[PDB]
Structure formats: structure tokens, C-alpha cells
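Trainee: Quick one: the structure is below, questions incoming.
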Amino acid sequence: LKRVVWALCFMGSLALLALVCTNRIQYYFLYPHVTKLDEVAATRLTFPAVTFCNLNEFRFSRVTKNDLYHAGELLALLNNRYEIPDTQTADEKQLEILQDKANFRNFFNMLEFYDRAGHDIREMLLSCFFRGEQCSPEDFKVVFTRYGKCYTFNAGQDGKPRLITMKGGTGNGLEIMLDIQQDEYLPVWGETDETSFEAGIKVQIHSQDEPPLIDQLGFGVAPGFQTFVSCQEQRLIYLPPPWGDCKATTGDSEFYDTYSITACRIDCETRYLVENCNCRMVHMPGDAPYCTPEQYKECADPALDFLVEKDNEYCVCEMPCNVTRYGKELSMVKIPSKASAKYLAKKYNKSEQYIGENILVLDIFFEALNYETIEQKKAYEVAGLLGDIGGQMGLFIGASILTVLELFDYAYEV
Amino acid sequence: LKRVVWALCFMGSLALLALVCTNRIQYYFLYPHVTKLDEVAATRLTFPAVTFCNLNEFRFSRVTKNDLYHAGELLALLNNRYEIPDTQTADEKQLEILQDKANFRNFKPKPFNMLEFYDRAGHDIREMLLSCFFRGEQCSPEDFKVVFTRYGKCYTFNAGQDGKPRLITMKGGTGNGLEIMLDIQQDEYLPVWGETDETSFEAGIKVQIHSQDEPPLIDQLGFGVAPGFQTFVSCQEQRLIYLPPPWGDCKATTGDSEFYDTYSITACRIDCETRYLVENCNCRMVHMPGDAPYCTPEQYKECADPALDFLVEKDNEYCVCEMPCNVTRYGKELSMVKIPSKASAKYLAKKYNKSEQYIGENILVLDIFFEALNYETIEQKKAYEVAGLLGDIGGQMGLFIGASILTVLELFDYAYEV
Amino acid sequence: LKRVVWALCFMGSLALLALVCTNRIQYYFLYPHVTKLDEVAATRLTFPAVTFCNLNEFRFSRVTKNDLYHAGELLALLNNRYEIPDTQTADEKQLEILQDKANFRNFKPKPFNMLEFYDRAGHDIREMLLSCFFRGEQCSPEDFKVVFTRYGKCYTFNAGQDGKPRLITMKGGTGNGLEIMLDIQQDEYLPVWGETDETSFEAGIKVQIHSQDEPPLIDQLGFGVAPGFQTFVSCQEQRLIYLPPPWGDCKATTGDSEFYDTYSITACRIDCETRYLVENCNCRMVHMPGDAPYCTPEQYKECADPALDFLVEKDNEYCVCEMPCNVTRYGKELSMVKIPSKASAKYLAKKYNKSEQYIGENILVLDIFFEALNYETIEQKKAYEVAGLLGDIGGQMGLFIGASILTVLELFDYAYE
Ligand SMILES: *[C@@H]1O[C@H](CO)[C@@H](O[C@@H]2O[C@H](CO)[C@@H](O)[C@H](O)[C@H]2NC(C)=O)[C@H](O)[C@H]1NC(C)=O
Ligand SMILES: *[C@@H]1O[C@H](CO)[C@@H](O)[C@H](O)[C@H]1NC(C)=O
Ligand SMILES: *[C@@H]1O[C@H](CO)[C@@H](O)[C@H](O)[C@H]1NC(C)=O
Ligand SMILES: *[C@@H]1O[C@H](CO)[C@@H](O)[C@H](O)[C@H]1NC(C)=O
Ligand SMILES: *[C@@H]1O[C@H](CO)[C@@H](O)[C@H](O)[C@H]1NC(C)=O
Ligand SMILES: [Ba+2]
Ligand SMILES: [Cl-]
Ligand SMILES: [Cl-]
Ligand SMILES: [Cl-]
């Protein structure tokens, strides 16, 4: 009777060992991870790259008759028949100018047009200060995006050293006073695809390793306010397969030195436009030929829109394992104060109304001298699995790997 | 002498096995969990439900003499004695209109209902909605569903209720989302001539982005949007998975309420309020769902409001709402630009037959979108399972004395024989 | 032949046991942690402390002839030669006041104190606070406690100091929190007639929401609020628990500061600054606490500012502040509505005896509240404790060779012979 209960105990015990052991086996083969949050204090933080565009693509005073002829339909100033839109709510001077530029009696490169006709940082930048020291417009690098001629501070490209800040708070960062030049905005007399009612700027704070994608990743800043942007640096570490989904091999594209999800997106877009239309848009990089305004209308735009809708699987961009992101909180104060409106108006030779409708101050800084780290960490390593299987194997039947080998011997002999 | 060193080694080893084993056992009965954060890319994201209210509860031009009679004291337009309060800063025309509506001489009171009053006197979306765009294509006011909240007649875009299928977005960024130009109609706001608790100085709208599975709770979970700016809202979809007891505190059971199909903490709160008011005052407020009779303004004054305040103050034990295990939250970042530009002010004023002053002080543009086509997942994960517990106890039990459950069974064998 | 294959199995098994065992040992000695996020519903929340400053440091109408004499150069009202700068784009009356105040002819100076000057010249809460409400009941200016910061005379609601009990809120949403209507008094702002480093063009207030256990740090940790809007601030209470060494880097000890009862990273920062300024310049600025003598504007000019700037870069290793293990933080989301409505603009103008222009450029309403009655917890949790190490080592030690600590002790016993 004792040997019978002993045998049943060995059978049931081996069953428990079976289900527990297979439990840990399957759990290990889920390849699970868990998240580790940490906050790291530092004596220094590398200041990010800040790209901003004016919401107005190009200045009205810099457009010429040839530009109206070639790109008049694309810029939405002229119709398909090369005629002025509805004369409702048209400035007399503006309408006379446009009719004169559209004489088209006895009368082009897209990047020339954007580079020359776009808003000049030398006129927009009323003041610049970085860590309390003056900066020049030469510090901003020209980048061409969907919004037109845009500028990036602390771009760190072409070998320029990335800036550091050794103090946190509103004073110790980038601080620019900009004039959005609302008088240069395209007159809107009729509904158009490009028609916009907004006035202000659009900003993206990003690491120097990734290109700007300001039409998607940007936030707005309105004139008449000083907006503060508190940034918090975040360092993210992901896991490759089979744990997570990250790109272990960087596989950097020829266009950009460092791989980024954004750079992969605009690379896919450029390649698609080159394949379908044999030309590239203004924002796209490389040495490829730029599109003509006729090419824009009949090929480029429908190809991009069709690329978004028709085949979303075609452009699959994996996320890199090391990603530096910047968190940001916005707040505003009124500019200018009643005590300062007169001095600004006289300093920049403008009316007090103009200052009210055209001046914005951007204040970008790190809240404190620290950065957060978010790391995906493996939850079950092979040592832990062998340890658990060994522990349960020794608790339930007390066997070992040598024991199973010896059982194969005794079974083999008999 | 060797048997003494063996006895000491076995005793100390058995003690260490005791405290370490009880350590791992107690850790298991804490039922600990740790968090797994992940970011998942998707080719499509279901666009959320967007509820917005005007900060002004009802339009001044739509209020009638009967409304002043029944709900005049509640609407704060008339005093307790059915007479107009202090006329400070009163436009002659507006004050004459109100004085005419409050004549109450040989007046036969018509029947009055709170939901009728809010439904007709509230701001009409057909008048507020100057333009709507979703994914670059036009939307109708028919996409907006009428929802009654504490703020009055409010509207929910993409509510996904009453059999309408929920909208999706296949691209991220400012263009590819909801974008509505609204006229808040500041001319219809109730005149404020005397100070009161209900008096407010704000002008604009209030918006809540929420899942279609939960009803709006705009008085608590909404953010404000001011006229004169285009406000961008970047959203990040978050999928949360919690653990039930004894690991965490979540609602494991579906717990369907009579009022709402899917369980949500918001639905649990407004359900608790509805039940409390129905039992205490035998009437229901405007925002509450069900089939109960709505309160009369007398019931509002003498029962409903003090009943809700007393429910909030006396004890939270009556309404204890646990969070469901599967929760979809939407994160949002706000930014602003000025509207309209000088190049557009005249065109807007002429397009909607208003003065440029009016456009400047009444037009707001709301742009709601997903920053990118991905969603975050936050999952509570169990940290110590019974297989791992048995593995650790077996490992240490085998390390210190090298015994097994069969070994302890044999020692109990000799104990039974003894 | 059987003993040879057995020997190969025992050798490979002992090698694998070696590398796996050293693996778990090294993983334990990394002292790793992982994070536990949780959300807890609550019936009550302790309302935080709210500090706000006017962006204008001191009122122009309260500055006196003696103040101009001693601190005229420091306040940027007077030039290096104690003379008014260029009068370009200066209102005739506005400049007349200053020219009369800066006469300095047959003027017999009187004693001067920087903290008296800020306390008397700063914006008075009794004039700024147009209305106050907490949980729907009225509050007085006496509820705000005076704190001196780099921005000047500032105020803290629900400071919980001097024996006052901390306030709680039992409901979430816009109504059920602090709600103040403020007049920033833009007419009292310092005139800006000439370019200077100290010149600023902003108008408004700056707010910091913080725990009562920490002093404000508004020059670094504050956000702005603009006039002409009601700004809603939704707060989310976060409770954080960190690990001390060797797992993480937190304050294991109480860390008693001389100036503050409770330790906070901010209190550590202003402590480092105050001590440094007392050692190098023998005086403290207005914002600094303690019992040292306050600096004179000459001391400010020739010692204090360059000493602080030298402290930032040269001694960046010198001020190291460790983070406390238990920290209550408040997260915030900002949104705005327009104030006043056309239906209320004139009523406000007559209620406060001001023009509608003034109301438009001077009135702001701040609405601070909890989004919901819950709090998040973020805890660093030890990932590998010694019990788990011993369990894993025993499991693998028993799987590969089937040995125990008694087995190795017996092997050393036989080796002893
Ligand atoms: C909560 O969400 C999870 C998925 O995130 C649901 O789990 C799925 O349940 C269905 C059954 O209806 C299975 O077919 C799927 O395979 C499950 N997915 C996973 C990943 O396990 C879960 O059912 C949801 N819970 C509730 C109450 O809705
Ligand atoms: C990624 O970043 C971490 C710091 O966050 C660094 O230690 C590591 O070397 C980087 N590279 C890789 C491949 O992890
Ligand atoms: C100042 O503005 C006026 C008005 O346009 C202009 O005529 C004048 O040239 C400007 N002065 C300078 C120095 O540019
Ligand atoms: C514009 O509105 C006013 C207000 O009543 C009306 O009198 C006028 O006829 C309207 N104009 C047009 C063109 O509809
Ligand atoms: C209102 O202010 C004016 C000056 O602006 C003053 O003359 C008048 O006495 C004030 N009235 C009251 C009641 O304070
Ligand atoms: Ba020195
Ligand atoms: Cl998992
Ligand atoms: Cl736990
Ligand atoms: Cl580690």
C-alpha cells in the first residue's frame, strides 16, 4: 500500500512538473520584456535642433511676371485661363499690381522661386539670443519643406558643433523675436486648395540626427505672444526581434547620415516620386531633377496622394533602437506690454498695430538639467529559464540532466 | 568533532532556507506587477469621438416669455420675485426686450419642458458650423449627434452611436483630421448686468476628445478653445490593459449599466448620479439618460442641485467607480495660431456677412488629428507567477539541503511510523 | 566507453553550469530595477501649493527718490552716471515723473533695504486679486502668503506654512479648484524707453504648481499666463518612489537643510546658491532665505551677479543635488478661453471702474483644478533580489550536476584528506 501511494505521488508529481515546466517554456518563448523608467541628472544637455516655417509659403512682393506665368496656377494666384480671381475683397493696389504682372502681352526653377521668393530670415529675425548671448541669422540653416523656405537653429549639420546648455529655465535657451510679415501674405480673394486663414509660425523641436517633418510634427505659435516651450529630453532604448520591433541594422540611406523614421518616410516618398514622375518636389533632397509646375499639376501631387492611399504596406519604416525625443510644454504671455509697445514700434519703424499683429517671441529651453531614460528590458533570460526548470525539476522528482541520461542508459540496456 | 560541524552546517543551511523561502512566499502573496510600455505602428487609426459645447448655455434671442416664467429664476435672467435684477450696463434694446418678455400680466403659462427648452434655445450647429473637413473631404452637420450635458445642447462628431460606422484616418498630421470653423455667436450670449454665482465672463467653446465607448463628461474632462485662433490638437492613441484583483484594481466583469451599453468610469459616475437624483427627487436632470421624468425648475431649485452637492460632499462610498481593464485614452498637445490673417479678414467678413470686428471676436478653427500613425500600449504584467515561485523554492530547497517534496514525504513517513 | 561519454556529459554540464551561474551573478550585481505604473482612484485629493508672480518686478508709482538714488542703476531706471537714458518715445508725463524723482539736488539720502524696497514696491495682492474662489467659496488675499523670488514679490496660495492646514478638493473639473481673477496692472510696468539687457516686452503672470513640501522656483519651473484669457490648468497628481543606491540614485538619509525643514531638489539648489553667495560676497539676495544681511545694490552690482554666473559654469561640479526617494509631482495641461465676453465686458469695466480697453489688456482668470479624483504612481522596483539569485543558482546547480552546498562542502571535506 505504501509503494502504491508512492507511485501515484511520483506520477502526479511528474504531471505537476510537466505543466509548470511547459508553463515556463512557453512564457520564455513569448520573449517578454518590461519597461524601466529612470531619471538621470546631468551637468550638461545638448540643445536640440529647432526648425520653423512661416505659414505663408512665399512673399507677395517677390513674385515676378515669369513666376506668375510658369507657376501661377500652382501658387493659386492665377486661374487655369491665366485670369485674376473674383474681385470680391481685393485691395485696390494689390489687384492693380496683379493685373499688371498678368499683362501677358509681348511677355523657371521651383527651388530658385522658393529660395528667392520665400521669407528671408534676415528680415523676420528681429532679435536672437542663445544662453543670453547674441546669435546671427547665419546660425540658421536653410531647409526646404512642404511649407517652403524654412530655417533650422542648431542644425549641427556640415560639421558644426552641437550647442550645449549648462543651466535650465526660460533665460538659458534659444529666444528669438520674429516678425511674421503678415503684409506679405498672399491675398485670398477666392477659395483655393492653398487658401489659409492662419497667421503665425510652425515649429518642430527635434534631434539633429533626424530631418524635420514640420507639416506633420510641428506645433503652432501665434503672433502677439511670447510662447515658452519647456523641453524634457527623453532617451529611448527599444529591443530588436524577437523581443520587440526595432531596426538592429541601421541601414542608413544615402540621403541622410543617420537613420530616422522621418528620414525613412521622406526617402520612400522621394523614391516613389522619382519612379512615377521622373522628378522630385522642392522639399525632397538629393541630386535628382526638380519638377516643373506643369509636372506638379499632372503627376507629382496625385502620385503622392495615391501613394498614401493605394499601397500603405509599400512604405514600411522600422523604428531604430536608440531614439532621442524631446517633450515640450507650451505657455504664453502677452507681447508687447503697454509700457513697451511704443519703443518696439519706433525701434523697428512700424505702427503699434503692426507690432500687435506681427511680433512673436519664441523661448525654447530645458526645464531642468536632467533627462529621462525609458528602456525596454528583457523579462526572462535563458539563465533564468534554466534556473527555474532546474528548481522545479529538483523539487518535484529531484532528478537532473545526468539522471535523464542515465535513464536512457538503463532503458537502452533493458 | 566532524558531526558537530555537520550539525551546525545543516542547521544554518536550514535556517537560511527558512527565511529565504518565506521571503519568496511573501513576495508572491503581494501579487506584484510591473509595467510594459510599447509603441505599435499601424496602417490605420480609428478617429476618436469629439464633443464640443458653446460656453453659453442658451441663445438670448430664442428665450420666450413662458421660459422666463417657468425657468426664469434658474436661468438667472429673473430674480426671485419675477422682476429683473440690477440694470447696470444694460443695452436699452436688450433691457426693453427682456422687460417686455417679463411682463407676466394676464399670462397663461404654457407647458414647459427642460429638454425642449435646451433643445430649441441652445446654439444650433447648423448656425455655428461655418465649415467642416475630415481627411480633406467635406462633412455634414449630420455627422454631429446631439448630446445633452451640463453645458446644454452639445454636439459629438464621430460618435459612432445609432448604427453609424466610426471614421478612420489613414494619415497623420494637421491636414488629415477633423477641422471645423465655428462661429460662437457671441451676440447671443446672456447679458450680464448683475453679479451672480452663475455669472461667467468667458467666451469660446469646450471640447472633449474621448472614445466612442464612453459618454462625454465635458464639465470635467474638457479643455477650452478661445475664438480668434486656429487651435491644433495633436493626439496619441493609448491602449491600456490593467490587472484585476488581487494584482490590481480593475473591473473584471462587464457590468453593463441599464443606461450605457459599454462600461466606462464616466458612465459609472453619471449612472450613479442619475440613480441618486431619481431616488431623492423623483425627477431627472437634462443631461442624464433613461426614461425618468425630467425635473421642473421648481424641482431644480428645491431638490436637484442641493441633492447632487450633498451627494458629492457627504460620502464617496455611495459612488465608488473602478476602472475597466481595457481602456483607450487619447493624449493631446495644444498649440495656436492667429485667425484670420490680414489677407483673409475682409474675405471672411464678406463670405459670412459680418463685420471684421465680429469675425475677429467670434471665429475659431479647431484642428484635431493624430500626430503619427502609431499607438502606445501600457500593460500591467504579473511579476511573480506560481511556476516561478515553485522554481525558486525548488532551487533554494535543492541548494541548501538538496531535498525534494519526496524527501519531506519520506521524513513524514518516519514520523507516522514513530 | 560508457565512462568516457559520461565524462564528456559531466564536463559539458559543468562548463554550462559555470557560464550560466556567472550570468545570474553578474545580472544580480548590476542591481537592476523595473518600473511599476498604477492609477489609483481616491475620494479626496490634497490640493497643491500655487505660486504666482507678476512679470513686472516692482510698481513704477511706488518707487521713491531714495530708491532711485541707491538702486537706480540696478533697477535700470538710471544710467551708469545716475542720469536718465534717452527720452525717445517717452510719454511727457511718464518722463516728467522720473525726471522729478531723479533730481538728486540738495537731497539727503535715507537708509535703504532691498527687501523693504521689494515688499513695498512690488505688486500688492490686495490690488491684483479682483476675485478669489476655492471650491466655489470665496477666498481673501490673506490666504496668499508672501514669498520673495527672483521675480520679486510673489504669492503662494495653499502654502500650508505657519501652521495652516493644506486644503483638499473632493470633486474634479473646472469649477472645483482655485479660480482667481487678477489684474496684472500693466499701467504700473517699468517704462521701456531705451534698449538695455534687462528690457522685457512681456505682460502677464508666471505660475508654478508645486507640493507644499518644496519652495517655489518660478524663474525655472514656472509657466506663463497671458491677460485676456481664462486659462484652465488641469493637474494630475503623480506619486513617485525611487530606489537608493546601489539600485538607483536617491537620498537615503533625511538630508537636513539649515533653511528648510523638508528636503527637496529645489531647496537643495537655492541652498547651494545662498551658501555660495554668503561665502563669496557675505550677503544674500532677496529671494534667498536665512539670517544673513541683505545685499546693497552696490553689492549686487560688484559681487553677486558675477559670482552666480561664475557658479553656473566654473563650479558646475560643485552643486550636485540628489533626488529624494518619495516625490509628489503635479502634471498639467493648459487651455484657454477668451475673456471678457461682449455680454460681460462693460459690466466688468463698471464693476472695477476701468475702461474696456484696460480690462481687455489687464484681466486674466486662472482656473487650477484636478482633472479627476485619482493619482498615478510610478515606482522603481528591484528586479533581482538575493532570494531570486539563490533560487536560480540552486535550480541550475541542481539541474546540471545535481549538487548542493552540502555536496561542495563534502567535496572540500574529501579534499581536506
Ligand atoms: C481586452 O483586450 C484584449 C486584447 O488587447 C482582448 O484579448 C483578446 O480576446 C479575444 C477574445 O474576444 C481573443 O480572440 C484575442 O486573441 C485576445 N487577444 C489577446 C492579445 O489576448 C480581451 O478580450 C479584452 N477584454 C475585454 C473584456 O474586452
Ligand atoms: C544607445 O543609448 C544608450 C544610452 O541611452 C547607450 O548606452 C548605448 O551605447 C547606445 N547604443 C546602443 C546600441 O544601445
Ligand atoms: C520707415 O518706414 C517708412 C514707411 O514705409 C519708410 O518710408 C522709411 O524708408 C523707413 N525707414 C527706413 C530707415 O527704412
Ligand atoms: C447681411 O445681414 C444684415 C443683417 O440683417 C442684412 O440686413 C443684410 O441684408 C445681409 N446682407 C446680405 C447680402 O445678405
Ligand atoms: C472711478 O475712477 C475715476 C478715475 O478714473 C475717479 O475719478 C472716480 O472717483 C472713481 N470712482 C469710484 C467710485 O471709485
Ligand atoms: Ba572672486
Ligand atoms: Cl509578454
Ligand atoms: Cl508590487
Ligand atoms: Cl542596470
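So for chain C, numbering is Swiss-Prot's, and the shown residues are 42-458, in order.
If you check the header, you will see the structure was determined by X-ray crystallography, 4.0 Å.
Cβ coordinates come from backbone N, Cα and C, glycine included.
Record note (Swiss-Prot) on the mutagenesis of C:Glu80 to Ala: Strongly increases speed of desensitization. For C:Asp346 to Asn, Swiss-Prot lists a mutagenesis experiment annotated as follows: Loss of pH-gated channel activity. Experimental mutagenesis at this site is recorded by Swiss-Prot as C:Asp350 to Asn, annotated: Loss of pH-gated channel activity.
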Trainee: Taking chain B as the partner, extract the mutagenesis positions from C:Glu80, C:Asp346, C:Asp350 whose Cβ is under 8 Å from a partner Cβ; order them by sequence and answer 'none' if none remain.
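Mentor: Near chain B, the qualifying mutagenesis positions are C:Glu80.
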Trainee: Who sits close to C:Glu80 (mutagenesis position): which same-chain residues at least 6 apart have their Cβ under 8 Å from its Cβ?
Mentor: C:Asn415, C:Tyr416, C:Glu417, C:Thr418
Trainee: What is the Cβ neighbour count of C:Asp350 (mutagenesis position) at a 10 Å cut-off, with all protein chains included?
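Mentor: Its Cβ shell of radius 10 Å holds 12 other Cβ atoms.
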Trainee: Under DSSP, is C:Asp346 (mutagenesis position) helix, strand or coil?
Mentor: helix
Trainee: Among all protein chains shown, how many Cβ atoms are found within 10 Å of the Cβ of C:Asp346 (mutagenesis position), not counting that one?
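Mentor: Here the count is 13.
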